[PDB]
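Asker: If you scroll down you'll find the structure; I have some questions about it.
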Amino acid sequence: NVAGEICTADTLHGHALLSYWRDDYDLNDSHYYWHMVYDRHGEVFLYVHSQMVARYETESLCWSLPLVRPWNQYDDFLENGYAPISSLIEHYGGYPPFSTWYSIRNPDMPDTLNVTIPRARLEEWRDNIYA
Amino acid sequence: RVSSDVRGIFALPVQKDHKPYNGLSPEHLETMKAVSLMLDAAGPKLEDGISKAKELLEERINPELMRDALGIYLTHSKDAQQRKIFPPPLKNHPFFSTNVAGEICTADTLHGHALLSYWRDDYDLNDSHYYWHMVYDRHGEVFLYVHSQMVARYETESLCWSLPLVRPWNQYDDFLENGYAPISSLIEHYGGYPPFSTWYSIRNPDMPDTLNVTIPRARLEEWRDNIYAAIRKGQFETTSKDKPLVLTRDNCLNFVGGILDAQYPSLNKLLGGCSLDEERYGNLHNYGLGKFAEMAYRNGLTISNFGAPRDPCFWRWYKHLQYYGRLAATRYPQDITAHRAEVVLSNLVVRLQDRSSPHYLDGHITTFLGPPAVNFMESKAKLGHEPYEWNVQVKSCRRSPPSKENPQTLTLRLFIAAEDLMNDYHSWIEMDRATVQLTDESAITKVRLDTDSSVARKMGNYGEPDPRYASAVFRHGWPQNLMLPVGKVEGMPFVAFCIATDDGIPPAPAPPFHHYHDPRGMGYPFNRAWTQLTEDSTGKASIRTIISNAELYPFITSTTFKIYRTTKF
Amino acid sequence: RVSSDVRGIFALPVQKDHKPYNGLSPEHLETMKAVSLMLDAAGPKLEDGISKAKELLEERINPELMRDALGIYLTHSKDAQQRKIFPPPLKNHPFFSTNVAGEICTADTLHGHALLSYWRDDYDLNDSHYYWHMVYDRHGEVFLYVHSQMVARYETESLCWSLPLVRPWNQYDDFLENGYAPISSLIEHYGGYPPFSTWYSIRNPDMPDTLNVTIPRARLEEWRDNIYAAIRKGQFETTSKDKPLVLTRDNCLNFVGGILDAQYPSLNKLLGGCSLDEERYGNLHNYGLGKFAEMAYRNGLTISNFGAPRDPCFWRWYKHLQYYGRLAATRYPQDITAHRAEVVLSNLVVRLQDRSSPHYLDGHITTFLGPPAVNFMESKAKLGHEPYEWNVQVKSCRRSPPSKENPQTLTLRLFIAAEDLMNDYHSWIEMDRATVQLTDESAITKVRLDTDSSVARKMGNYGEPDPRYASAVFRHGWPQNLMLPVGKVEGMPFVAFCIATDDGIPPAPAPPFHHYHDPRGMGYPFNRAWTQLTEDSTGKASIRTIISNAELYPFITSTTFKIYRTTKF
Ligand SMILES: [Zn+2]
Ligand SMILES: [Zn+2]
Ligand SMILES: [Zn+2]
């Protein structure tokens, strides 16, 4: 059975409508191959990603969805949640409404998969690059 | 050999030499039915009929015609039944073939009732109804009840997402202001129509005279107004000036319904040789469906009656059909106490089967919306529900207490309604009909599972069969997954209703007509108005007050539960 | 002295000794009308009638009764008219008094058509209609046309915000699924009803027998079904078995309309001494309104017919009234060319008056939504529009060219429709009726201002008077600010329609009945079906194709414009 997507008034909240854009196959193949490629290596990383942000914000405005709130505060909530298309949910899943970063560590996630980088460490780098 | 030949025939594709066929056109249907009969006349065994089929198919008759005709043949065939050969699943129809296109979920395509698409496109609903019209005394009454009943469910499902109530197709110059576009895997075979499409007043100019008999709008409107004005007078005029057919509280719905479906042969058998005036009352249902197909035609080609339930407009049409039910129901009320069972009902409960989820509670059940099977032509979701059960306590009332030697035998009738739509007879949705036999003076607790419902089609999702019900199946039952209205995330309030009736004494006809047999009228007690309410003088009376009065009407109990919506990715 | 005494009487508040009055109850109305007449019989001058008023008011008759009765008196009084004394503005009614409560704009209170509140609460619409029923051969025809016409506008306004089309009150067991709650300054005097309220089947238990004659539901339903079945047969049964009243294409609407409003005296004057069977056709409109008021009653007290247009349900009722228009209109078509004017229409334009805003364009006009005057009981907004004008070119066709000595005199009829609702006769909104007189063989460009419309009430916002129109006023005209449908921010497409008719030769009755006088039928040409379309044989014909054919029907021109929405804080 080929599972489709769930279009329901319960699953279209937030930016869920921009899913056609974010799930688009050619965007995903493009970007998939992109990180296989990658003097100007910083400049390209930053430009490419800033540029597909500008497009995503514009696409957001086109359906009159709210402008995207940057992840500038690291204690912020992901208030919408995310659930992959039903054909991918098998391999990996998403997260529920209002998920956050783990402050220190995900307890249930092995030390083999993840080096403990608590939140305050990232925040330090951020504040250090800012300054 | 035989079931293979069948799947072969059903798989045949229409080609460009084939005489065009319009499976929604009454005339084309009359032709189709004649080809059905044509097969039956080729012998008493299937091989005989199936030969006649290959025979005709080689002579280049239309493959879509043969499917409706071989379907009807297979369904009523003693040989076929006993050999348990059936018309294939709807999946085997050609339109279930051609990248897999999904559906378009866009803020531009969710206006109107487009959200109820998961319900209207649902595969098991479509197979159910597809087989239903292959099956079809009470032929009018069943047509009218079945379709009124899936209207009530669709309106309730509408209310669950807080969509507007459906506006009946009562004015024939009305617009279809939303439009309709089939799921992208079907758009190929047939398409839809744009926003604000109407019926053609006279005719679709671009639609051949071969596909469509010109039935202008004003003709249908005449039939409508003629049936309206009969129901009120109380009689249907006969071919003979002074011998009308008088509507009785018992016949009324079977005649209104049947005449709506132009089953004059059947009805005529009860007039003592008179005939109903077919020029006066016409064939409103089938031609009316004919006008919708006409409206969506674009330039002949072949049209099937495939995926009627999908089209949002057929539900506006079935709502108009229901209007005739509403008219007749309050003209001929019934006594609610007339067939009471000498018994007392208490403690009506709708529960989850799995009570080991505390905090759990009685009267809090649960539906879920999971992914649509796109390869089964579904869109948006695939409804389901965690397994439910209902029970009620039944204790006797009889002067002569029930004993192993002399059982009290009664029937329990389970209906539900959205608390909002509660005081309308026609919104109550039938959920079970169960026979209880008492042998003590003591109370019992009768338990009915969801999967045992007398209303439910006995299969799993996508026509997968129930071992427990190898015999019955009820392929044209109400799907299990759609048994529960979807509800709301907050827990939507519903009301449950049980009545106990003395039906005795009865004999269900032979297949495939065993299923809707009911001594009381199908949908009792909600099929006609209650003489308690029509003849009320206080003003205080309502369905609500009556089915809460456990003192005055103890063979009726009601209780309130909540249905909870849920998504399952 | 006199106008002061009038404002005095209209200001009188109902107290607790006053006999309860139900301004929506037919019986109470018959009583009220008798008190009206009672005043007129007190003399030919106003002082005479006004004395009778103080007289009765001291004898403790109901102040709300006196207002409806003094209003009708003042409106039809030769003395009053000539002394230009009128019933006061609606503002002077007591309910326009008691912190100023505003309206509640909350995501919980904007469901359904609650957004169209600015339109239904609009002060000038309410004063217009308030005075209208004080005014009211063609009495049925006007009732039916006026109310059908403000339905068409309300449905269009509905479409402008993309709200669902209004579901007619055609089934009397229907729910009012949205509820209604008056603006907070009115909630005191009267209140509304909750979601899913219905008519009481028999009676409101808590509503005194003094306020309400028990008219159960099934009785109204009988009238309905009886009028339905007349319109189809073509006749209205008379008190005398073999002399029915036969509907003609000319009488049909005045009789259907009048009978709907139980104006049997008036109609009976045209039957040559026969009477219409009042037991058969009843008083459906007024009792039907009576049932809505009944539904909203809560525990007698006094009810006024104040703010009918406000209640969302009266617009569902007027939609049902329109159904009778739709039924009769297609039964009795008319020839569209029957009264053509020997003339050729070209270049129909709807423009802004102020063309010095380039980039400006022909056919792009503009409405705005500003603040509601809360002290005038308005909610949500106060619609308005930048000043518009229309023009068309008119050039003659006559064998004998028009000369100063022998003018060609024709009439131009301006209608608009939402492009979506274009192919429905009954959605076209009348915008102007203008007389043109030609004296040359040459073309002219006829210009009509918005403020000169034959449809428009000649006042500024809130009943402020027009110097230019001291005489005419048309207090019960369609408000100027609501002349233009609101439109969409994107520019909503509309279609404009002009027809030229030869009306000659005619004599408008005396006030206050001069205004709806039209030799052709009010609303012509859209008041009946077109025999061009009913008798079409191709299928290709539509209102669209006809009013685009400038070759075949040159006395008809159409053009497309766009209305643009706007907010003005
Ligand atoms: Zn990247
Ligand atoms: Zn069906
Ligand atoms: Zn009115």
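Numbering of chain B is taken from Swiss-Prot, so the residues present carry the numbers 34-131, 138-175, 190-352, 361-567, 569-631, in order.
Quick check of the header: X-ray crystallography, 2.9 Å.
Cβ from N, Cα, C; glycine included.
The annotation that Swiss-Prot gives for the mutagenesis experiment B:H168 to A reads: Impairs the catalytic activity. Annotation comment: Swiss-Prot describes B:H168, B:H172, B:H200 as Zn(2+) binding site, evidence class experimental evidence. B:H172 to A appears in Swiss-Prot as a mutagenesis experiment; the accompanying note says: Impairs the catalytic activity. Record note (Swiss-Prot), mutagenesis B:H200 to A: Impairs the catalytic activity. The unchanged residue is displayed. Record note (Swiss-Prot) on the mutagenesis of B:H338 to A: Does not affect the catalytic activity.
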Asker: Using a 10 angstroms cut-off on Cβ to Cβ distances, just flag whichever of B:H168, B:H172, B:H200, B:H338 is the loneliest among these mutagenesis positions.
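Answerer: Result for the mutagenesis positions B:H168, B:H172, B:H200, B:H338: minimum number of other Cβ atoms within 10 Å at B:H172.
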Asker: Cα distance, B:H200 (mutagenesis position) to B:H172 (mutagenesis position), nearest Å?
Answerer: 11
Asker: Could you tell me the C-alpha distance between B:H168 (mutagenesis position) and B:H338 (mutagenesis position) in angstrom, no decimals?
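Answerer: One finds 16 Å between the Cα atoms of these residues.
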Asker: What Cα-Cα separation, expressed in whole Å, is found between B:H338 (mutagenesis position) and B:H200 (mutagenesis position)?
Answerer: 11
Asker: Can you list, in sequence order, the residues of the same chain other than B:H168, B:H172, B:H200 whose CB lies within 8 Å of the CB centroid of the Zn(2+) site?
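Answerer: So the additional residues around the site are B:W171, B:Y175, B:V199, B:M203, B:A369, B:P370.
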Asker: If H, G and I count as helix, E and B as strand, and all else as coil, what does DSSP give for B:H172 (mutagenesis position)?
Answerer: helix
Asker: What does DSSP assign B:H200 (mutagenesis position), in three states?
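Answerer: Helix, per DSSP.
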